[PDB]
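Novice: Provided herewith is a single structure, encoded as structure tokens, for subsequent inquiry.
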Amino acid sequence: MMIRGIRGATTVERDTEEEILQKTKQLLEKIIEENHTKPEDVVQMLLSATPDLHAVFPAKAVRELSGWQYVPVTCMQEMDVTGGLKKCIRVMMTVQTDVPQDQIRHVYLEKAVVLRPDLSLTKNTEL
Amino acid sequence: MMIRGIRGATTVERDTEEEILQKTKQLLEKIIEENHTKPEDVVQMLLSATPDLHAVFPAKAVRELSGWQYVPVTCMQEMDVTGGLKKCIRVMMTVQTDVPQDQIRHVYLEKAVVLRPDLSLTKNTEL
Amino acid sequence: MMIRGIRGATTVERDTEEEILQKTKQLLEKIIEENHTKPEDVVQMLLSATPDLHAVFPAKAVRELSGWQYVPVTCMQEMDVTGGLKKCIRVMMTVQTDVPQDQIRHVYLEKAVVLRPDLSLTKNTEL
């Protein structure tokens, strides 16, 4: 049937394997929870990292998640945009689903919450 | 019906936000003109930029295109190839469509016209 | 029919066009033979290269393979992980197939044999 991309993004405080794995895992887990995604219905996944992250391939966390051992995943370098979010891991998970495009739940965590499309910037936060 | 990739590429003269969004929008518009693509039929999109481009994520132009705000898109850095076309933006748009693979209209604009494969289906269907 | 990614990887001894095309073509042919892949059933392909490879886009091997000239493909840079495999080409081939996720045959050649899930761990018996 129809297939849909699911986006997510998250950040780490430091380029360490523990942080990259933990935050990638948490991001994937939230995407799964919000979209009700079963690993057998995942076509494939891509994860990107900004060029300030080198400790580990974030795909390791996907490969270790129980039940996800056959999900095809690979990584890539995000483009280096001047002023772009630093230490950022992004997902493109492709899933078989009947859920319409405008109801798919994309997930933005940690410092990537500023990437939510739903928000306008608050001009005065205090009064 | 089936899912198919549509490829595009374009270039800019300068690493500026207005040029990268303008040429990326024009490339998407041309893809829509030629393939008749409706945003809800797009599974997902990937945009790449050569590493001489840093001013903006080209995906911004997709996110701002009227009706396309729910199309999942993310970017990546293109490889740096010796002699590779400079200042180039490429797209891979994954869509649901019944158009056969050899009729999908891949779009090469600006200096990326040098990338077109110049295939001959008139001959390939025969010999 | 379901869509599924197929993963592959290989390596070259030298960053030359000749070796990159030779080893990418070998990798493609092996994926095709293990999965019985027909080009019209390929949605699209992505190929990544480590940042030590500049001589050619590995996608040239796909564009030049007989009957694959309408398979949409594009490339990206793999992320630079410390101690990541050097001179490595990775593939994500998206295909229409009824084969179960756990029976897809992912192909890892040359020095990328260490990326086989069943070999990646062998070193744990030794150090």
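So this one's X-ray crystallography, 1.3 Å, going by the header.
For all residues, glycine too, the Cβ spot is worked out from N, Cα and C.
As annotated in Swiss-Prot:
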- C:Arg7, C:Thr74, C:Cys75, C:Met76, C:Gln77, C:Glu78, C:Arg90, C:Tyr108: prephenate binding site (BINDING)
- C:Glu78 to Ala: No chorismate mutase activity (MUTAGEN)
- C:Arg90 to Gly: 2-fold decrease in affinity and very low decrease in catalytic efficiency (MUTAGEN)
- C:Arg90 to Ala: No chorismate mutase activity (MUTAGEN)
- C:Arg90 to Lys: Low decrease in catalytic efficiency and in affinity (MUTAGEN)
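For each feature listed, report its degree of burial, its nearest neighbours and the pertinent distances within the displayed model.
Specialist: A strand conformation is recorded for C:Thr74 (prephenate binding site) in the three-state DSSP classification.
Counting Cβ atoms from all protein chains shown, C:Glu78 (mutagenesis position) has 26 others lying within 10 Å of its own Cβ.
Look at C:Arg90 (mutagenesis position): DSSP puts it in a strand.
Within 10 Å of the Cβ of C:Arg90 (mutagenesis position) there are 25 other Cβ atoms, across all protein chains.
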Novice: Suppose we call a site close when its Cβ is under 8 Å from a Cβ of chain B; which of the recorded positions C:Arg7, C:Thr74, C:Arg90, C:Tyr108 are close?
Specialist: C:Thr74
Novice: Report the largest Cα to Cα distance, in Å and rounded to a whole number, among the residues C:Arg7, C:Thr74, C:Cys75, C:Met76, C:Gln77, C:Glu78, C:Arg90, C:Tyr108 that the record lists as binding prephenate.
Specialist: 20
Novice: Quick one: of the recorded positions C:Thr74, C:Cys75, C:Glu78, C:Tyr108, which have a CB under 8 A from chain A's CB atoms?
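Specialist: Correct list, in sequence order: C:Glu78.
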Novice: Helix, strand or coil: which one is C:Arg7 (prephenate binding site) in, per DSSP?
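Specialist: SS state of C:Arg7 (prephenate binding site) = strand.
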Novice: Taking DSSP as the reference, which of helix, strand or coil describes C:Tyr108 (prephenate binding site)?
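Specialist: SS state of C:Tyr108 (prephenate binding site) = strand.
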Novice: Measure from the Cβ of C:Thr74 (prephenate binding site) and count the other Cβ atoms within 10 Å, all protein chains considered.
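Specialist: I count 23 other Cβ atoms within 10 Å of it.
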